[PDB]
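Contents: one structure, followed by commentary.
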Amino acid sequence: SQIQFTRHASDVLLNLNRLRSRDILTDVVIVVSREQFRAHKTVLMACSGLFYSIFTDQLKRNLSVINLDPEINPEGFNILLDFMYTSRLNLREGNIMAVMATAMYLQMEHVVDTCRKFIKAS
Amino acid sequence: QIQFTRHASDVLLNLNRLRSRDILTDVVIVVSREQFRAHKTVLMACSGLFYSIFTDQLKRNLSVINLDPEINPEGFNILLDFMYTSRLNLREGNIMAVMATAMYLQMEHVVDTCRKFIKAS
Ligand SMILES: C[C@H]1CN(C)CCN1c1cc(NC(=O)Cn2cc(-c3cc(C(N)=O)c(O)c(F)c3F)c3c(=O)n4c(nc32)CCC4)c(Cl)c(F)n1
Ligand SMILES: C[C@H]1CN(C)CCN1c1cc(NC(=O)Cn2cc(-c3cc(C(N)=O)c(O)c(F)c3F)c3c(=O)n4c(nc32)CCC4)c(Cl)c(F)n1
């Protein structure tokens, strides 16, 4: 029965994306083949089953660099990283398969479901 | 792009889980004798005071912040919970402390809602 601020979560996420864009308090670089992406571990863990598992693993929790499977499409990864920080998923016919396979790997179940629905819709 | 209307609230819920588990928290906020662990990114995202503090290169890496000792720790507790939940627990017995703490933390819409609460009582 508390007072709900309906825009608060999206305002927080916008500000987290602002911090990312300025490289403020980022603490990890994700490597996907030749491409690198700086991020906040906390956001990655809050958005992805794989990243939650990685950053709670004793072996990997203190690492500043995480190498993902180099078979992952870096554009597919970047689409999902942007989604994590914006709530907007840029699905197109040209990227649906790579995004869907990357979302499986990252363990982002509602993304995968939406990719399946995108296939149904086209 | 396709909008996921529940995503931001789900992210915030998971950040609150991390806070409760003390996972990747990087600062303790001291309010009188009371200690609150948090993530500086969330604090910067939710508070003009913490944004201004941690944006400074010479203060970015601080692991302890001592707030003004006149701040009511329950007022801070309410506002920290709000930062991580979007829910504000306002009561007649805490309104003045929450309002003054939100002024100090530079949380403008909380202050506005406290003014509305005063207008309604
Ligand atoms: C390990 C659990 C369970 N334990 C028993 C207790 C503690 N747990 C826990 C977990 C977490 N992190 C997560 O849950 C990370 N995460 C985030 C999501 C997720 C997806 C989407 C999307 N659109 O796909 C989304 O919009 C969104 F907003 C999301 F959040 C997700 C997921 O879809 N899947 C998975 N993990 C996801 C795995 C399966 C699919 C954190 Cl931070 C925390 F503190 N505790
Ligand atoms: C300066 C901006 C705009 N520029 C154009 C680009 C850079 N910007 C920026 C800002 C930030 N951080 C902040 O804005 C910190 N912050 C957060 C809030 C805030 C309050 C509430 C509430 N209910 O009260 C809320 O629900 C909510 F969701 C909030 F977010 C807030 C505020 O109310 N006030 C102040 N600061 C607040 C000062 C005055 C009042 C971060 Cl992290 C970042 F990376 N960039």
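Note that chain B is numbered according to Swiss-Prot, with residues 8-128 shown in order.
Including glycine, each Cβ sits where the backbone N, Cα and C put it.
Looking at Swiss-Prot, the entry for mutagenesis of B:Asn21 to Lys says: Abolishes interaction with NCOR2 and HDAC2, no effect on interaction with CTBP1 and transcriptional autoinhibition; when associated with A-116 and 376-Q--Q-379. Among the mutagenesis entries in Swiss-Prot is B:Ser59 to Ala, noted as: Abolished ubiquitination by the SCF(FBXL17) complex. Here Swiss-Prot describes B:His116 to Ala as a published mutagenesis experiment; the accompanying note says: Abolishes interaction with NCOR2 and HDAC2, no effect on interaction with CTBP1 and transcriptional autoinhibition; when associated with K-21 and 376-Q--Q-379.
Location within the structure of each feature annotated in Swiss-Prot.
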residue	record	contacts (Cβ under 8 Å, 6+ apart)
B:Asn21	mutagenesis position	none
B:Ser59	mutagenesis position	B:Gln113
B:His116	mutagenesis position	none
Distance-selected mutagenesis positions near ligand 2 (C-beta under 6 Å), from B:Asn21, B:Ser59, B:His116: B:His116
Annotated mutagenesis positions B:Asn21, B:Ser59, B:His116, filtered by Cβ under 6 Å to ligand 1: B:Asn21
